[PDB]
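Trainee: This is the structure, below, for whatever I ask next.
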Amino acid sequence: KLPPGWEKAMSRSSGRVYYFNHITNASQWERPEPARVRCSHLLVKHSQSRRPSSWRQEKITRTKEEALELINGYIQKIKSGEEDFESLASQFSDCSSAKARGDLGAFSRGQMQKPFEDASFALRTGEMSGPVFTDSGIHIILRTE
């Protein structure tokens, strides 16, 4: 009955049923392929990233755990409406796509790191991922088309 990738869960703090996607790491309260997709992302690197450097910081020394805390904060702020995805990507994404509000443009299967690709294609149009881990760092992914 659930579509692929989705499972039922209950909140630990409230008991309320929600649904979680183990490909995109998205979670939502409601019960829930193209040749190409277009996405934007926000990348937070850490000391084990393949290249631990960006436009923001020449040497990135934060731990994978500190990177995840930052990603989770940004997700909260985006979900609350307190900040826009695009604004946070432009400020805080450790990737030159920050200068395009995080836009990567359109892409096919075969082109990106696999966890990124699978999350991207498993998102609905307009849906945002949870934290997505790759050799580059931890991503928030927004599917725009």
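Residue numbering in chain A adheres to Swiss-Prot, whereby the residues present occupy positions 6-37, 51-163 in order.
This deposition comes from X-ray crystallography, 1.6 Å.
Each residue, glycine too, has its Cβ placed from N, Cα and C.
Listed in Swiss-Prot is the mutagenesis experiment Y23 to A, annotated as follows: Reduced affinity for KIF20B. The domain 'PpiC' feature in Swiss-Prot is assigned to 52-163; the stated evidence is sequence analysis. The annotation that Swiss-Prot gives for the mutagenesis experiment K63 to A reads: Loss of peptidyl-prolyl cis/trans isomerase activity. No effect on the interaction with IRAK3/IRAK-M. Abolishes IL33-mediated increase of IRAK3/IRAK-M protein levels. What Swiss-Prot says about the mutagenesis result for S71 to D or E is this: Loss of peptidyl-prolyl cis/trans isomerase activity, nuclear localization and cellular function. The mutagenesis experiment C113 to A is recorded by Swiss-Prot, whose note states: Loss of peptidyl-prolyl cis/trans isomerase activity; decrease in DNA repair of double-strand breaks by homologous recombination slightly less efficient than that observed with wild-type protein. No effect on RBBP8/CtIP.
For each listed feature, how buried is it and what is near it?
Mentor: Sequence-distant neighbours of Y23 (mutagenesis position) (same chain, 6+ residues apart, CB-CB distance under 8 A): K13, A14, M15, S16, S32, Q33, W34.
On its own chain, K63 (mutagenesis position) has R69, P70, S71, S72, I78, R80, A85, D112, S154, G155 as residues at least 6 apart in sequence with a Cβ closer than 8 Å to its own Cβ.
Around the Cβ of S71 (mutagenesis position), the number of neighbouring Cβ atoms within 10 Å comes to 12.
Under DSSP, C113 (mutagenesis position) is assigned to coil, being neither helix nor strand in the three-state scheme. Residues within less than 8 Å, Cβ to Cβ, of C113 (mutagenesis position) and separated from it by at least 6 positions along the same chain comprise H59, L61, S72, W73, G120, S154.
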